[PDB]
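Trainee: One structure, pasted below without further comment.
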Amino acid sequence: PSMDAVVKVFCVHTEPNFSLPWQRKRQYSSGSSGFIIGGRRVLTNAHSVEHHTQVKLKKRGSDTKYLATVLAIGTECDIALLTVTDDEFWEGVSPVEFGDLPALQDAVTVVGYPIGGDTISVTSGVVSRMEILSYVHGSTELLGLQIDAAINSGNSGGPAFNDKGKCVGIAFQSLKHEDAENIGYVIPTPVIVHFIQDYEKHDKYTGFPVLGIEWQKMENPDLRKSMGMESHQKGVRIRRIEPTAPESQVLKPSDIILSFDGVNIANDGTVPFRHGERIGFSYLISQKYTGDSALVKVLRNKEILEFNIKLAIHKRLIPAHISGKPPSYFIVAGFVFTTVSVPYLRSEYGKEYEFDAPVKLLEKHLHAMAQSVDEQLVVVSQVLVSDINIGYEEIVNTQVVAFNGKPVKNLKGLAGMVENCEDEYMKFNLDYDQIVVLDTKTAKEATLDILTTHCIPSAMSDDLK
Amino acid sequence: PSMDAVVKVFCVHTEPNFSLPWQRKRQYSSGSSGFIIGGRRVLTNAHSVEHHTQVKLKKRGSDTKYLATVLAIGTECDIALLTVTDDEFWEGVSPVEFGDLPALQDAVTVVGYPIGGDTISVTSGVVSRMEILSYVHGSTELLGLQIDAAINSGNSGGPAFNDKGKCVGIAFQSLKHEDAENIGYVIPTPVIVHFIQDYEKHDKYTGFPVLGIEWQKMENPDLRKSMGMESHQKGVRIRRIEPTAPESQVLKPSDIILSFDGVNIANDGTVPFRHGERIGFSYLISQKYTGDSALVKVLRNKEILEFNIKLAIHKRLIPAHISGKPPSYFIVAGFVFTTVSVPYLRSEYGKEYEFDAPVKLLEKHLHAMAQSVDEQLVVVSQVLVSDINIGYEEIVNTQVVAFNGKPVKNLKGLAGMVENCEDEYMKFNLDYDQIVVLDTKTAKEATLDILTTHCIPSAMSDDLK
Amino acid sequence: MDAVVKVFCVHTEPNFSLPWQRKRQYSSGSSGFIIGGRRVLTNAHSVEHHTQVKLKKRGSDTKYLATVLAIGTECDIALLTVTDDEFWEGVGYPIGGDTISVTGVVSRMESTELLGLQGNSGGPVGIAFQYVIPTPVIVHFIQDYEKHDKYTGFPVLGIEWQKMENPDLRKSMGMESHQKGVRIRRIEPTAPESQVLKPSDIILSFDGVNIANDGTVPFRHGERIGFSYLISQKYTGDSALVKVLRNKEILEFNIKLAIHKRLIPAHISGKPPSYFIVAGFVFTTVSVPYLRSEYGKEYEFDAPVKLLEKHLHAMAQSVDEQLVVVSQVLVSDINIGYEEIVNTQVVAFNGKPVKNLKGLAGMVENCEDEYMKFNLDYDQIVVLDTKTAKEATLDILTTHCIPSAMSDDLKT
C-alpha cells in the first residue's frame, strides 16, 4: 500500500507518419502506469500519452475505465498531468504524497503494472546515483535518480516510494540500457515540482531553460594562466554560443564562467550539490523557470564581469521532437520537401539512425547550431515517380540549399519561393553539388495528378496554407 | 501446518470415447490434492474425479489408502465433495476451517502435492485480483480469486490459506495460462459455501443460475437519450434472450436492465462490490440458488417495469460437458450419428478446436442459442465403410438437418424417424446442401454386420433404446 | 534475345486496412519480352499496382516509359506496350544488372487452375516467374485480350455439386446403370444459369463430354481431370451445351458463360478500396485483401467466424450485394462507448436492409430522422444523433488526414 492510488493508463494514439507526412498511422492502444496525487490529478509519463486522442484510467480493484483529460504534457521531463471528471474514480483513494530527494543507496520501491497485465507489480531497488540526463534523446538534460531496478513498459509512470511510504518520483524506463542490465531511472520530485508549479502558474507547460552555450574544462594550469585566471579562480571556458539565444549574446566565446547564481563552478564544470556530492552546473540552470534571470560571472580579458541573463528554452536546428504537431511537408511535381528532425531520422533509418543516416545529416544533428530562430534543415525526402520528374527518382533525403540563386532558410520560405516563382525554370541547388531543374509551368500542373495517384489530400501541410 | 488435513486423491477414471462413443477408454489412475473439512467431509476438484470408478485418499504420514465415497460433483465450480467410511482415516486430524473473502494483495499459501509425488508441497503468493470466470470452458462464469502463484496438476484441489491459517478456497489450475506465467486461481469460500449449502438442502448439486440474456453496454449518451433514459439512470441493453429460459421471456430485447435485486447496475455492466471495487453484475446472479427469484428492474419503452423472475441453469445448444453421462449415438448402415458438445469437439479436433473445427460448427458453438429445451446439433460423425454406403465414406462431422422432408430436432427424434420410416428411401438432408440417400430395407439389414466388424455392442446408446 | 527487355517497376499499393491511403513507393526489377503487334509480355505480380513501368532494351542506354495493356490476375500474366516507335526499331536479367542471363529443373513436372506443379521473372516455353507460365494459359490470356480488347478472365459454371457414386442415390434419382454425372447442390443467384438449371439436376455432359460420377472428364491416356477444366478453357460469353437429368428426364440447355461474382471478392482488379465514414465509424466492404490485411496470412483461421462463414459459404443473392462492416471506430466524443467495434457487419440502417456500401452511404445522406440506428451483427445497435453525428465527421477526418468522408466511387 497505498496500491489503490496506482492506476493503469489506456491511451489511444494517432501518430503522424514522418516518412509519409500526409498520413496518420492506424489507431492503436497502449497501456502504462500512473498514480493519483492531490487535487484531483494523475501523473504519468509524457511518452505514454504522446499523440493521444483518448486516455482512460483503470483502478486495480474495478473493471471500470474512466475517461480522462490531459491537462499538460512535459515532454522534456517525460511527465503528463491528467484529471478525470467522474467523481466515482476519485472517491475513496488516498492520494500519493511526495517525499524528499533521496540519499544514495536509499531503498526505493516502484509500483506499477506489467506489460499487458492489469495486476499490481512491485519492484525494489536502491538509488544508485544522482544524474543529469536527457529523458528525450537530444533534448534538454535534467536531474534524475538512477536506481538498480530495471523498468519496462508497463511500470514506467508508476510511483517510486521511499521506505517512509513517500513518493520520491516517477519511474522511467532507460533509453540507453538493455532490459537485462537492471538499471532504471526515477524522475525526481524537484523536477515534478518544477512541472506542476510551472503549470499552476502559467496554465501551460513552459519548458526547462538552458543557457545556450557549449564549454570546455579549464583543468590545465597553463590554459588558466594564459587567460588571466588568479590561482583561486576556477570555471569553464565558453566554446560557442547559440546564435538564437540572444539574451546570451552578452556572453562571448572564451569567457570563463566562474559562478552561476552565486554558486562557485569548478574547472570540470561541477558545483557542490550535497555533503560529499558534486554535480554538473546545469542543474542550477534547469531548476529555474523559463523567463527567470540568472547571475553569471565571467572572466573576460583577465577582468571580472557579471551579467543578469534572461533564460530561455533550447532551439535545436534538428529538433528532438515537434511537440506532437504534424510534420510539415510541401510537394511539387512529386518532389516531397520536408524538414529534418529526430523523429524524421528515426522513422527513416531506424533505432540506429545515429550511425545509418547520411553523414551530411548526422553532422548537422550532432554539431550544427541554428543560425536563426526560424532556420530549418530542408530536404527532398523522396520523389513520387511520374513523367515530369524522369531522371530524378533516386533522390532521397538530400538538403535543399537554394532556389533560383536564393538561399533556403526553411520550408515555408521554400514554399513561398516556389509559389511566387515567375522564372521559366525552377532550379533547386541540392547538397553534393547537385541541381534539380524543372519547367515551372509543367511542374506545377503535374502536381495534382500525383497527389491523386498517392491519395495525398493536399500539396502541403496546413501550417503552409 | 495444519498439513495433516491435506490429502492425496487417487482416482481411477473410465472416460467415454467421444469420437468412438460405443467405447470406454482404458482405466487409468490420476493423483491430485484435497483436504479434510468439518463433518467427515473432503474437498477436491471436480476435474480430479471426473468419470470416477473408484476414489482413494492418502494422508501424508501413512501408507494406507482409504476407499472414499463421492457425495456430490459441482462441475461448474470444479468442486467434488467426498467422504470415507473408515474411521481410522478421520481420527486425529484437525479439519480445515474457512476464512473470509480475502482482500487484494493479501498473502495466500497453497498446500498440496507435486505431480506424481507423495510429499507435501507449499506455494506462496498474493491475491492479485477478483474475477468472474469459467472453471469449465464454455460453462457458467463464477466468482474466483486470481493469485500470482502458478498451480499445476497435483496441487489443484489443495487448500489455500490466509496468514491467519484460515482456508480462503480451493486451488485451481488456470486453463488459459501456460505454467510459466505463474498465475493461478482459487475457488473462493462463497462459491464453496454455495455448493455445500446447495447439497445440504437438496441432497444433490443443483448448479448455478443464470438470467439467460446477452447485453450491450450503454455508455454512449445518444444511445441512452434515444431510449428514454433519464440522466441519473444507467444499465445495460438486452441484446437477445435464450428461448429456453422461459421465466426470462417476461423480459424483452432492448429492455434496459437498471438494477438486480436492488443493486444499481452501471452502463458497463458493473455493480459495486466492496470499498473501491466494482465487479460484473453476474456475481449477483450466480450467488443465488437455482429456483431462487430475483427482482429485475428494466426500462421498457421509456417506462420503468419490475419483474420477479425465477432463475434457472443455462442450457447450451453445444453443451460444455454432459455431466459424466455417456455420449449418445445411433448407427444405421455404418452411418454414425452423434451430437456435438465441447468434449466431442475437443476429442475430434484437439486443444485448438476453437480454430480447427469446421466453421459451420464453430458458428453454433460461439453464437447459436438453443431454440427448444431438447434441441441438439446432430451430425454424421463418420461412415463405417461397407458396400451399402459406397460413395459416402468421406462424410465427417456434418450436421443432419432433415430426414424425408422433416426437420431434425435432436438425436432421439432422428432415431425415431429412422425406426418408423416406411418410405422406400431414407433421404438425409445434410449441411452444405448435400443429401444422403439409402434404400430403407437394405440399409437396416446392413447395420448388424457393420456393428460386428467394428465390435459395436449395440446400434444405439441406451438412452435411445 | 534482343526481344528480351528489362522491366523496372515502381508500385504504389492501397492500404486495405486504411483505404484512404497508399503505401510507400517500392521498386521491383523484372524481365519481359516483345511479341508481334506492338505488344510486350510479362508477369502480373511483377506489375501489380504499377505507377510507372519503363522498359530498357538489350544493351541500350535508354529506358522507355511503357503502358500496361492488360493484367490477368487469375492467371498471373500481364501485357504492355510503348508508344515511341524507336523502341520498336528492328532468358532475362539479374537483379541490379543490365545484362542478359540464361539459366533449376525444367521438365520435372510434379478461379480454377492450370495444374503443373514443381533472375529474372518475366522473360521468355512461356513466361518464367520467381515455374514457367505455360503457353496454353498464355494463349487463352492473349486470345481473350485480342478479342474483347481487354481482359475478361475465365468463365465458370456457377454451381456447387455432389458426387453420384452411391448406387441407391443414383437409383433414387432415376439414373440408369450406364448414366454418370454430378448432382447440383446449389446455384449462384447471380449466375445466368441460375435460371435454367435447378438444384438436384444431374449434370451428365458438357459440350458433349461425358462427366463421371466423381466430376472428372478424360484428359490423356491414363489421366483424368475435373470437369471445371473444360469450362475454364472456354471464353467469357461463349455458349456451352449442358445436359442434365431432371425428374428422370434428359434436358440439354445452351448456357452463355460468365465471370464469377464472389460475395467476398478474391481481389478487386487493382481498383481502389472503398470506404464510407460518418462520426468516425469507418464502413468498408469485406474482400480477401481486406481480410489478409486485417488478420494476416492465417486469416482463414484468425478472422472472426461470422466473416469466415461468409467467405467460405455465402453466395451473393444480388449482383451488387456486398458484405459491409464497421471496420473500426476513429475515437471521438461523438462515438464514446462504441470504440471497441471492429470488423462487424452492418445489416440494417433505420429499419432498412443494407445491401452494399453505396446503399448504406445513400441512406445516411438522406436520413431526416432524429437518430441514426445501425443494426450490427451480434445483435448490437449503434445509435447516433443525426444532426451532431454529421457535424462531428469533418474534424475526425482532419485528425486522421482523410481527404473526404468517402472514396470517389461512392461520390459516383
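Numbering, chain A: per Swiss-Prot, residues 123-587 in sequence.
Determination method: X-ray crystallography, 2.3 Å.
Placed from the backbone N, Cα and C atoms, the Cβ positions cover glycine too.
What Swiss-Prot lists as active site, charge relay system is A:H169, A:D200, A:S278. Per Swiss-Prot, the feature domain 'PDZ' maps to A:334-414. A mutagenesis experiment is reported in Swiss-Prot for this position, A:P579 to A, and the note states: Reduces protease activity.
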Trainee: In whole Å, how far is A:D200 (active site, charge relay system) from A:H169 (active site, charge relay system) when you measure between their Cα atoms?
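Mentor: So the Cα of A:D200 (active site, charge relay system) lies 6 Å away from that of A:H169 (active site, charge relay system).
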Trainee: Which of these recorded positions, A:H169, A:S278, A:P579, are close to chain C by Cβ (under 8 Å)?
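Mentor: Answer, by Cβ distance to chain C: A:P579.
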Trainee: Taking the Cβ of A:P579 (mutagenesis position) as the centre, count every other Cβ atom within 10 Å, in any protein chain shown.
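Mentor: Result for A:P579 (mutagenesis position): 15 neighbouring Cβ atoms inside 10 Å.
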Trainee: In whole Å, how far does the CA atom of A:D200 (active site, charge relay system) lie from that of A:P579 (mutagenesis position)?
Mentor: 33
Trainee: Give the helix, strand or coil assignment DSSP yields for A:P579 (mutagenesis position).
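Mentor: The residue in question, A:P579 (mutagenesis position), is coil (DSSP, three-state).
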Trainee: For the domain 'PDZ' (A:334-414), how many residues does DSSP put in helix, in strand and in coil?
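Mentor: Each residue of the domain 'PDZ' (A:334-414) counted once, the result is 15 helix, 26 strand, 40 coil.
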Trainee: Might you list, by sequence position, any residue in that chain lying six or more from A:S278 (active site, charge relay system) with a Cβ less than 8 Å away from its Cβ?
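Mentor: Set apart from A:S278 (active site, charge relay system) by at least 6 residues yet with Cβ under 8 Å, we have A:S154, A:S155, A:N167, A:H169, A:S170, A:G234, A:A293, A:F294, A:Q295.
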Trainee: Using DSSP reduced to three states, classify A:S278 (active site, charge relay system) as helix, strand or coil.
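Mentor: It is coil.
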